[PDB]
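For reference, the structure is listed below as structure tokens.
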Amino acid sequence: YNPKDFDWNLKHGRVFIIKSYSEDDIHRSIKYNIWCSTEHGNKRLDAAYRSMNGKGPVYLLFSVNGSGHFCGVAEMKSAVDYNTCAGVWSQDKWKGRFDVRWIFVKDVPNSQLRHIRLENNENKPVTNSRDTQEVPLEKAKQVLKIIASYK
């Protein structure tokens, strides 16, 4: 993980915040390369992945609720299958699955990112985002640069 020469200067693609309920979900996701969001979240991610048609990346910026930091970045690697076993995740009723590839696995404090605001979310700091909040590409570049470079 954690490449030294990640290209954060995106000219294509879409980027979303993922708010994880538990660090347990992060460990599971890293180990099995899958993720699951809420129904609404899964649908929003599915549409974005399919839209791209493989001609650009869908990035996911992960942060555990209440942690006050981001914990990594993954790329979405499949459409979602809604037809799955329940109880794979910390919210045990959740069904659905898509593949992810983890790129960054590292903790980056919200203090480093909080000055980036999302004009599509009433100009709120990116660090106050809810699950599956999409990020304007020009702001996503700034976040990816900080996460890549943070020591």
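Here Swiss-Prot sets the residue numbers for chain A, with the shown residues being 398-548 in order.
The header says X-ray crystallography, 2.1 Å.
Including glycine, each Cβ sits where the backbone N, Cα and C put it.
The domain 'YTH' feature in Swiss-Prot is assigned to 410-544.
Classification of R411 (mutagenesis position) by DSSP places it within a strand. There are 21 other Cβ atoms within 10 Å of the Cβ belonging to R411 (mutagenesis position). Looking at Swiss-Prot, the entry for mutagenesis of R411 to A says: Slightly decreased binding to RNAs.
Of all the Cβ atoms in the protein chains shown, 18 others lie within 10 Å of the Cβ of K416 (mutagenesis position). Under the DSSP three-state reduction, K416 (mutagenesis position) is assigned to strand. Listed in Swiss-Prot is the mutagenesis experiment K416 to A, annotated as follows: Decreased binding to RNAs.
The RNA binding site feature in Swiss-Prot is assigned to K416, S417, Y418, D422, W432, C433, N462, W486, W491; the stated evidence is experimental evidence. Neighbours of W432 (mutagenesis position), defined as other CB atoms within 10 A of its CB across all chains, total 27. Under DSSP, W432 (mutagenesis position) is assigned to a strand (E or B) in the three-state scheme.
One mutagenesis experiment catalogued in Swiss-Prot, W432 to A, is accompanied by this note: Reduced binding to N6-methyladenosine (m6A)-containing RNAs. Reduced ability to undergo liquid-liquid phase separation. Reduced binding to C5-methylcytosine (m5C)-containing RNAs.
Sequence-distant neighbours of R441 (mutagenesis position) (same chain, 6+ residues apart, CB-CB distance under 8 A): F413, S434, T529, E531. In three-state terms derived from DSSP, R441 (mutagenesis position) belongs to a helical segment. Per Swiss-Prot, mutagenesis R441 to A is noted as: Slightly decreased binding to RNAs.
Annotation of the mutagenesis experiment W486 to A in Swiss-Prot: Reduced binding to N6-methyladenosine (m6A)-containing RNAs. Reduced ability to undergo liquid-liquid phase separation; when associated with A-432. The DSSP secondary structure for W486 (mutagenesis position) is coil. In sequence order, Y418, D422, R425, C433 are the residues near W486 (mutagenesis position), counting only same-chain partners six or more apart with C-beta under 8 A.
In the three-state DSSP classification, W491 (mutagenesis position) falls within coil. Under mutagenesis, Swiss-Prot gives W491 to A with this note: Reduced binding to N6-methyladenosine (m6A)-containing RNAs.
One entry in Swiss-Prot concerns the mutagenesis experiment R527 to A. Its note says: Decreased binding to RNAs. Listed in sequence order, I414, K416 are the same-chain residues at least 6 apart in sequence whose CB falls under 8 Å from the CB of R527 (mutagenesis position). DSSP classifies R527 (mutagenesis position) as coil under the three-state reduction.
Take the recorded positions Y418, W491: by the count of other Cβ atoms within 10 Å of each Cβ, the lowest one is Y418. The local packing around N462 (RNA binding site), expressed as other Cβ atoms within 10 Å of its Cβ over all shown chains, amounts to 11. A Cβ within 8 Å of the Cβ centre of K416, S417, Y418, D422, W432, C433, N462, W486, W491, the residues given for RNA, is found for these other residues of the same chain: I415, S419, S434, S487, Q488, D528.
Between the alpha carbons (Cα) of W491 (mutagenesis position) and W432 (mutagenesis position) lies a span of roughly 11 Å.
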